[PDB]
Amino acid sequence: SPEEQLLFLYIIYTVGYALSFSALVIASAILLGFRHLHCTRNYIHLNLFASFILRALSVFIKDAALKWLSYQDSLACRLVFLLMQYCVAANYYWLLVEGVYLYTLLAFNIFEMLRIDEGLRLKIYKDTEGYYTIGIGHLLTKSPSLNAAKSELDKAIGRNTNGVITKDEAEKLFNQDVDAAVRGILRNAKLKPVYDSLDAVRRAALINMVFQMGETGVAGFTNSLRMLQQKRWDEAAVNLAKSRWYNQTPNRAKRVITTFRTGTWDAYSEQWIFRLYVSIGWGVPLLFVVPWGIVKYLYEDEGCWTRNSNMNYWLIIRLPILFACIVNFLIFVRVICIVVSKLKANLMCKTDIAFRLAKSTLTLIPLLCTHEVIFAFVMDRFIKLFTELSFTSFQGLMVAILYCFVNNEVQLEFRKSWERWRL
Ligand SMILES: CC1(C)CC([C@@H](Nc2ccc(-n3cnc(C(F)(F)F)c3)nc2)c2ccc(C(=O)NCCC(=O)O)cc2)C1
């Protein structure tokens, strides 16, 4: 039947958005309620969820307005459609920042953490404690003799130093120190079990302290290292503040304790970038959705602007989206070589967060952007393409599923608090 087909697809679409909405609100509720989940990654997700929830709201509003001059002629419809188009470009751009965040998350490592903490020197300097340092955090000897420090550096660099050392030579010695730091952990009976129980990020947190103090020194934190292995992050955090290390160099300590406490790079994460992401996810939409809304109100106003087929004015919401998809696929491309390397190199297990996120993210990029890309310059078997409307509807649900319900972290939060109820 013709009428029966058109009605059944409508059912699946609305229950798609009903289930989507419900699930995404529950998920955002979870990310917001549990304190441990308060990190930049999940904040980006909450923005993404918002874009999907708001899209859902538009769907439900349009539907309620069917209930009693017609609705297609009204201006309130054209407004709800502009809100929905904004959400759609917000979906695709919070996905672009979801892609960018993932890329940089793969690009930040210990080498970028220690370049931030330790600084860079070109010439040899006599530090406060008495050690001559140069390069990135490379202490030479405490022996109070600049002549002998320059020589001690010359054997450690090969050619004659003179005092000034080039950027490439410093990066070479920096690599040397970091290999030495990880070997020092693994050659340490108290640091290896905890290091092998830590995830890559908290691993880099441990490496950092070794780079500053040394293997035999951070081993001293017996009180803290035990509760780090027992996965009790917050109880160790307050314990590491009560340290000599925290009172000696506190700005460095706070960053590293936060990295133990959270498991993210957020304490090495400039506060202005999260801005520029909330700006690109929500802002740049506003940079091509509203001038569309104008040419559509001015030059193409016909039945809530659905009869969108005349002239260039279709392109200017499809090209910016098209452009995001292109990159999101370039990103999609580059990322995978990244992950193949990092898993081949054993640099990145499958238990880690950068990988878990590429699982999610790299799924959604094509599942969202692929259709966009195929029919790249098409403007417009009929019961077949109807099924695209079932995918989009459930899109919202899928995100929640992928970005909260199957996410390991939140499941640990649930079990942890039921246990707090029993005890
Ligand atoms: C509808 C589906 C069947 C498709 C979806 C599926 N997508 C997906 C799965 C795997 C790869 N993949 C593997 N290797 C590479 C490579 F090449 F190395 F990069 C990529 N790519 C894409 C998926 C399944 C499982 C998860 C998952 O457990 N999430 C929890 C992780 C977390 O959030 O904490 C996520 C996504 C689910």
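Each residue's number is its place along the chain shown, starting with 1.
For this deposited structure, the header notes the method as X-ray crystallography, 3.1 Å.
Cβ atoms here come from the backbone N, Cα and C positions, even for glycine.
Its Cβ placed at the centre, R41 (mutagenesis position) has 23 other Cβ atoms within 10 Å. Annotation of the mutagenesis experiment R41 to Q (Swiss-Prot position 176) in Swiss-Prot: Decreases sensitivity to GLP-1.
The mutagenesis experiment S360 to A (Swiss-Prot position 352) is recorded by Swiss-Prot, whose note states: Abolishes inhibition by negative allosteric modulators. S360 (mutagenesis position) is surrounded by 19 other CB atoms, counting those within 10 A of its CB over all protein chains shown. For the recorded site, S360 (mutagenesis position), the DSSP three-state label reads helix.
Packing around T363 (mutagenesis position) is summarised by its Cβ count: 12 other Cβ atoms lie within 10 angstroms of its Cβ, all protein chains included. For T363 to A (Swiss-Prot position 355), Swiss-Prot lists a mutagenesis experiment annotated as follows: Abolishes inhibition by the negative allosteric modulators NNC0640 and PF-06372222, but does not abolish inhibition by MK-0893.
By the rule that a residue counts when its Cβ sits under 6 Å from some atom of ligand 1, the mutagenesis positions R41, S360, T363 yield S360, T363. The CA atom of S360 (mutagenesis position) is located 13 Å away from the CA atom of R41 (mutagenesis position).
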